[PDB]
Each structure stands twice: as C-alpha cells, then as structure tokens.
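Worksheet for the structure shown next.
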Amino acid sequence: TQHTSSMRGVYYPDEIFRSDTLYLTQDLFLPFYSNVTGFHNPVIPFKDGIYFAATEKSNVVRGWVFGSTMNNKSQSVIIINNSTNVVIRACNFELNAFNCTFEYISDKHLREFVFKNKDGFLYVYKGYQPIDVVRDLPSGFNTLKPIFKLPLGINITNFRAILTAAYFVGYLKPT
Amino acid sequence: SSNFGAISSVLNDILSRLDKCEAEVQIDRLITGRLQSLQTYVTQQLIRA
Amino acid sequence: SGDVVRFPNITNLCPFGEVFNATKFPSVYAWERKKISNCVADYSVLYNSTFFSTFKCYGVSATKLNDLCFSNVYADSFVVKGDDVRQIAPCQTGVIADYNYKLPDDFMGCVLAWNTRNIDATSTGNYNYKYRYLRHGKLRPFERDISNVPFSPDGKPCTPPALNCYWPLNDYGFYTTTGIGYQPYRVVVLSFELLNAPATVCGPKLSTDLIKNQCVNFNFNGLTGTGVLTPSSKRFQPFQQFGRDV
Amino acid sequence: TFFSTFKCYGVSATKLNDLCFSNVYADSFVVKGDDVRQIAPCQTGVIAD
Amino acid sequence: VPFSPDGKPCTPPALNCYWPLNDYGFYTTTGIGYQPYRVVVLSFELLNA
Amino acid sequence: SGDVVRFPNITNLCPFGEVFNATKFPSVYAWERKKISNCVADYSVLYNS
Ligand SMILES: *[C@@H]1O[C@H](CO)[C@@H](O[C@@H]2O[C@H](CO)[C@@H](O)[C@H](O)[C@H]2NC(C)=O)[C@H](O)[C@H]1NC(C)=O
Ligand SMILES: *[C@@H]1O[C@H](CO)[C@@H](O)[C@H](O)[C@H]1NC(C)=O
Ligand SMILES: *[C@@H]1O[C@H](CO)[C@@H](O)[C@H](O)[C@H]1NC(C)=O
Ligand SMILES: *[C@@H]1O[C@H](CO)[C@@H](O)[C@H](O)[C@H]1NC(C)=O
Ligand SMILES: *[C@@H]1O[C@H](CO)[C@@H](O)[C@H](O)[C@H]1NC(C)=O
Ligand SMILES: *[C@@H]1O[C@H](CO)[C@@H](O)[C@H](O)[C@H]1NC(C)=O
Ligand SMILES: *[C@@H]1O[C@H](CO)[C@@H](O)[C@H](O)[C@H]1NC(C)=O
C-alpha cells in the first residue's frame, strides 16, 4: 500500500560546515510529496540510496543486511542491534562467515534513516520523532543528522530488513 | 566567495598546501576573476553617476 | 614581523614499521585498507631504509606535507608489477584501473610505490599474487570484488572443464632474472581529507608562543595567514576549528 | 652518449639551436636510478633536501 | 661531523651518534632503479650582456 | 531521462593478432604504415597477452 512522503527525509548533502547561508545544491534527495512503499521481508532493491522509515512501538525491526547477490559468493554487510549494542560486519555470510575485513562494536515511535553508498563509503544518517498512533507516514519536516560513514568497498544493490509494526521505503533521485 | 575554477575561493588555502610551482596557475585564476569583478562594479558605477 | 605556529599535542610516530615493512602485502584484487590516526607523519625516517620509485601527490604538494595538518588518513596497500604502477592514478584505464582498483577523479592524497625484488621474488618463481582480468563491466571508484566465480562471455553459469568457461584470476609470475617491467612493486595509496573536524595526524613542526596585537604570520593546524591576534568572545561548536564570513 | 633523461625548464629543447646564451654553468654528480626524479624544481626527498 | 639528534657533539662509539654519510653500493646485477646514473645540470641566463 | 546509443553495423574485431603479434617489425628508419578499416576496436582482449 503506497503512501506519500511530505517534506520528509532531508539530510546533510556534504560534510562542509556552513552557517547563516542559503545553499542551492544538486544532489541525491528524496523529492517532496513522492511515493513511498509501505510494508505491514522481500529483497527490496537499492537503486541509488534509500530512505527507510520504521514506525514501531515494541522494537520489532532491528538492523539491516546489504549485499549484491545475498549469497556466500559476495560480500554482505549486516548492521544489527542485538538489544545491547550495535554491531557492523561485512563478510561472506550464508543468507558461516569467512574471508572478511570490517568489524565494529559500539557501546509509538518513528525512526527514520537514509542510506547512501558512494566512493566506497556507506553513509548512514539517522533521525527520531515521537509519533502518535496512526497507520500512515505522518506529514512534517525532520532533518537527519549524520551518524556514521563506513569504508566498505562493495556494491550494494539489494537490501533486506531484519525483524524479531511497519516500515516504509523510498528511493533517492537526483534533484 | 567564488573560486573561478581554482581549487578553493580562499587565498590562504591555496598557499597553505601548494608549492611555489603549482600555485602560480591557481592564484592567477583568482586575480583575473577578482579584477574583472571590480571592473564590472566600476563600469556600473560610472553609468549610474 | 613574527611567527606563531600552533599544533596539537601529538607525539607518537606513525606506523612506518608496520605499513611499509610487512611480511606480505595483499594482492591487487584484494587490496587492504587501514586507518591511520593520532600520530606524527614524519616521512623523513624512511631515508635510510625504504627508497621510493614513485612518490606523487594529488591535491597537495609534497614539499608542503610538513606544515599541513590532516583530519584522517587511509592507507590502501597492494602489490603490482613494474609497468602497472602507471595505472595507479586518477583518470586512467587498463587492467588494474578497470577490474582491480580504481581511484576517484577528484582524488586528494598521495600514491607511493617502491621496488621489492629481494623479498617478493624467488628464483623458482613467486606465483602468489593474482590479478583479475575478466569481469562484466568496470569498477566504481574505491571498490573491491574478491569473488572467484567462473566467467562466461554470454552471461550464464558454467563449469571450467567445459568450453568458453574461464577462471578470472591470473597469477603474477615473479622471478629474480627479469627487468623492472616485470619486477614486483609494493604500492601504498594515502587518502587525506582536511575537513573542519579536529585534527588527528600531522607533521613535525615545533610550536611557538602566542603573540597578540601584532602583525604576525600565524599557522594554526596548517592554516597559513597574516594578521593581528586578539582574544575573542565568539561561540563555536564543539567540533569547529575556524569560522568565516560572507 | 645516450641520455635517459633530458628535460629543459624555461626553454624548449627543440629551440636550443637558434638560441644564444650569456653564460652557462654545468653542475655534475652521480646518483642512483630512482633518484634522478628528484633533480627538478620544487621537489622533495633525500637528494633534494 | 658526526650527527646527534639533540644537537650536541658526540663520539660515534657512543649511543645516538651517527656518521651522516651512507655509501651507494653499486653492482652489475641489479635493476635500472639501483644502477649508476651520471647527471649534468646546465644553467643559462639570457641577459642583455 | 533516457539513453539512446547508435553505432554502425560493424562486427569484426580489429587485427590485434596481425599488428601487435608479428614475427618481425621494421627498423625505426624504415617504419611501416598500415591502414585499419571496418572493425570493432576492443582494446580489452589484450589484457591477457
Ligand atoms: C554489483 O552487483 C551487480 C549485480 O551482481 C552488478 O550488476 C551487473 O552489471 C553487469 C554489467 O554489464 C550486468 O551484465 C549484470 O547483469 C548485472 N547483474 C545483474 C544481476 O543484473 C554490478 O555491476 C556490481 N557493481 C559493480 C560496480 O560492478
Ligand atoms: C503514488 O504513485 C501513483 C502511481 O501509481 C501516483 O498516481 C500517485 O500520485 C503517487 N502518490 C502521490 C502522493 O503523488
Ligand atoms: C556456501 O558455499 C559453499 C561452497 O561452495 C556452497 O557449497 C554452498 O552451497 C553455499 N551456500 C549456499 C546457501 O549456497
Ligand atoms: C551482541 O553482539 C556482540 C558481538 O558479538 C556481543 O559482544 C554481545 O555480547 C551481544 N549481546 C547479546 C545480548 O547477545
Ligand atoms: C577466500 O577464501 C578462499 C578459500 O579457499 C581463499 O583461497 C582465498 O584466498 C580467500 N580470499 C580472500 C580475499 O580472502
Ligand atoms: C641506517 O642504516 C644502517 C644500515 O642498516 C644502520 O647501520 C644505521 O644504524 C641506520 N641509522 C639510523 C639513524 O637509523
Ligand atoms: C589467457 O591466457 C592463458 C595463458 O595462455 C590461456 O590459458 C587462457 O585460455 C587465456 N584466456 C583467454 C580468455 O584468452
């Protein structure tokens, strides 16, 4: 069931500090009042970057898997949250783990994310909002702060959420 | 705040990381642009006067 | 009339003994990336041990790497042969640039490569380092593809016993009796940023006390300038190093 | 004598037959193979330092 | 003169005292990068003289 | 939004076998000239040889 994303998902297009200005930029953004696809776990495509919104009340969704073929012939990164701390691992998983490089251990509601893969870096931006009880993506405007960039040098063309609510996926276009 | 095709618009950023052999062509693109901007201002002021 | 040089409290030397002197570099198709942080990048302790055949820097100048101060540095290490060192550059094509290791067009960093025939070459042959020569399409910048599936030109799976089915990795065969054109070379690619974030790794410059209300030449984390210095009442962000104007 | 490196700065090597100089100084030394690249203006290394 | 990083005279029997001159070791069975090269650098002036 | 690529009806591969792999090339003073026509210049089949 398709919904709309009204003035939603505006992140920081670069890492240059600038204040008290007006910046006119051409970049990969989620266009205003665009379609979003709502799921109430298929292998969703990852065209140029995604906006992933999760409207949850009891922490159903936790983490993602990104890959090329979702096999053990290709690198795949998991970003999960096993109820204590967030782990990030890029290995040849069997969607055990072998031939692998990166590892990182770090120690109703709406949680909205932007994933963007460019120049061998996976940028993850995160934003939070205290939603009320609905069955739709609410209107509003919430900017998204940059949480972390990962030096994972892989192609990401598919992704898949990891569950234990609903979640909405929208694709980024050059605007 | 424009760079006119140089690496940056800040003159103290070109001189901080480029030697005296490579920074000659980068500075000489800022000087030409700032000169022609000043000349455009003076021509507009002359007609207004 | 004056000089003011201010650098952070960093005293450790960068691991020149673990990135340049290692028992085996990875192959070019599985190049390894390592982060370098919180040290003093000297580049002058290598004059006695490691002699560089190629040392070329893009976006900076090599003479200015002592008074410039970086945010974070990444080192990508691998092994190529002698005449493939010319393809470790921006804006380049070939077999290494297409299918193995591609640098961005707007690269800012330093490419440095040196000859190792004493340790990477054996009299009977060192058939360990491999490169990929068959692939469906080129590579996006700063990516790797360590898969080893068989290749077929039509685009369907096959068994390499059959016909028109090839393994996509060739072996570099290094000997001790061959010219530089087919002699082993170790390559390290360093990527800098120079952002507004606080600095982690930078070079050996001695610090000087602050001189105020005088026309001085200052140097704050590699920001050369000229002007008088006064105490300020401005309010910065916790991560900000400088501010600008319209 | 066959030259492995012959590079001219400020002039052009094709124009050294119809060009006439005032005084010429020759500095001579011996380096190894991969240190010939450090005999250039605006260069660093151990030979140039 | 012998070299010491602190900036004081020393005798190279002792510690942190070095002779600041390495020898080029040239052989007939080494690659182009570690073979001897002779360099001549010519300086022109082109004045009104 | 769209891609249109149009190329002529050419399918032969250029003689990379007869140009780069010959039993003898001429000397530099008697260099040889050859015309190449009506083929597809791949440049990517030479990565193996
Ligand atoms: C990342 O993986 C995808 C899928 O494996 C690659 O897409 C392939 O691109 C080639 C290019 O001609 C096509 O022939 C294939 O059909 C594509 N795969 C599929 C399943 O359609 C993509 O190229 C990879 N990324 C990079 C940078 O190479
Ligand atoms: C969602 O997509 C449909 C196309 O099936 C389009 O007609 C509709 O206008 C889109 N929604 C919005 C809010 O524009
Ligand atoms: C994982 O790799 C092994 C090794 O080839 C293979 O036998 C197995 O089928 C792979 N797993 C899956 C789920 O295909
Ligand atoms: C979550 O995963 C990390 C990584 O292995 C582990 O150290 C930690 O104990 C795990 N937490 C739980 C609650 O399983
Ligand atoms: C991947 O695993 C195989 C298993 O045999 C090994 O031979 C190969 O070297 C590994 N490659 C990398 C890049 O780890
Ligand atoms: C330089 O290298 C030589 C040869 O290994 C060694 O004897 C000498 O101690 C080194 N000097 C320094 C200062 O490292
Ligand atoms: C590449 O060269 C090797 C060595 O001669 C040969 O065995 C192989 O068949 C060649 N592959 C192709 C696709 O020509």
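Here Swiss-Prot sets the residue numbers for chain A, with the shown residues being 31-70, 78-132, 155-166, 180-236, 250-260 in order.
Recorded method is electron microscopy, 3.4 Å.
Cβ coordinates come from backbone N, Cα and C, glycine included.
Here is what Swiss-Prot records for this protein:
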VARIANT   A:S49 to L  In strain: Isolate GZ50
VARIANT   A:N78 to D  In strain: Isolate GD03
VARIANT   A:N118 to S  In strain: Isolate Shanghai LY
VARIANT   A:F193 to S  In strain: Isolate Shanghai LY
VARIANT   A:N227 to K  In strain: Isolate SZ3
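Sequence-distant neighbours of A:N78 (variant position) (same chain, six or more apart, CB under 8 Å from its CB) are A:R232, A:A233, A:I234, A:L235, listed in sequence order. Counting only same-chain residues at least 6 apart in sequence, those with a Cβ under 8 Å from the Cβ of A:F193 (variant position) are A:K221, A:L222, A:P223, A:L224.
Across the variant positions listed here (A:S49, A:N118), the residue whose Cβ sits among the most other Cβ atoms within 10 Å is A:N118. Other Cβ atoms within 10 Å of the Cβ of A:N227 (variant position) number 18 in total over all chains. Ligand 6 lies under 6 Å from the Cβ of none of the variant positions A:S49, A:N78, A:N118, A:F193, A:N227. Proximity to chain C, defined as a C-beta distance under 8 Å, is registered for the following variant positions out of A:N78, A:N118, A:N227: A:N227.
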